[PDB]
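Notes for the one structure printed next.
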Amino acid sequence: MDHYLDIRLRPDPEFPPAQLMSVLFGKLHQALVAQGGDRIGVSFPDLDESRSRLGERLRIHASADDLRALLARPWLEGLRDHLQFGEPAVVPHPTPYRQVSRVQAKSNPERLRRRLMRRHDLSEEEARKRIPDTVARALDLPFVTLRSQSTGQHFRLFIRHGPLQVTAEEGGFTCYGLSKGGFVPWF
RNA sequence: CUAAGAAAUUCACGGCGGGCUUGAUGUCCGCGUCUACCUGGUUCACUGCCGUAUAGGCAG
């Protein structure tokens, strides 16, 4: 939008696709989760759904000051020695449809869905008939894993973004702040 | 377009009485199993969820 950023994670053993570098792709958004910051546009610049990975670099869409000096949260650590590092730049001057990043798009509703199936004062024999498992179905959400209390290794993810605009502006805010609808950088 | 072409074996029955298998025995003796290794390929496509409705500070 106003200042699009990137973060290069270098290749190594510890950043392979198993659990040292698989789970740090859709759950490591501590700059928009824990390290400080909540009003950015999530726009991953590696949206290639063939490998099920909607982001290659650490693509983030922010403003001019938020990309130049207002993006110093702890959500960019590990790239000091175990990877490379990025910096801020200008926003998309052309019309890039980069309204897709790590956002609140995901289909893991079976983690707590017994209240929507059989926790409504009934027994447990209606966990798929009254309220089905159709929302707790894993699908091809192109997005890196997550490292929360769901497995010792990484997890699943998704891309909660859509189209992008033609001007320079941060779009709408989802759970991950995925800046869909705003003209972020296309890649 | 075939060693082609076709076809109901059925009904009924008491197997049964008896038995001492015993005696004795030295398995001995000897040995090098070593050498290396990422389980971070999710132990529920998940552990709690507002409406099963890709609805999330989702605890990611």
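Numbers here mean position along the shown chain, with the first residue as 1.
Going by what the header records, the deposited coordinates were determined by electron microscopy, 3.2 Å.
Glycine residues also receive a Cβ, built from the backbone N, Cα and C atoms like all the rest.
The active site, proton acceptor annotation in Swiss-Prot covers A:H29. Secondary structure from DSSP puts A:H29 (active site, proton acceptor) in coil.
The annotation that Swiss-Prot gives for the mutagenesis experiment A:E49 to A reads: No biofilm formation upon phage infection, no crRNA formed. Taking Cβ-Cβ distances under 8 Å and a sequence gap of 6 or more within the same chain, the neighbours of A:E49 (mutagenesis position) are A:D140, A:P142.
For the mutagenesis result A:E49 to K, the note given in Swiss-Prot is Restores biofilm formation upon phage infection, crRNA forms.
Within its own chain, A:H29 (active site, proton acceptor) has A:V42, A:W75, A:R102, A:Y176 as residues 6 or more apart in sequence whose C-beta sits under 8 angstroms from its own. The secondary structure of A:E49 (mutagenesis position), as reduced to three states from DSSP, is coil rather than helix or strand.
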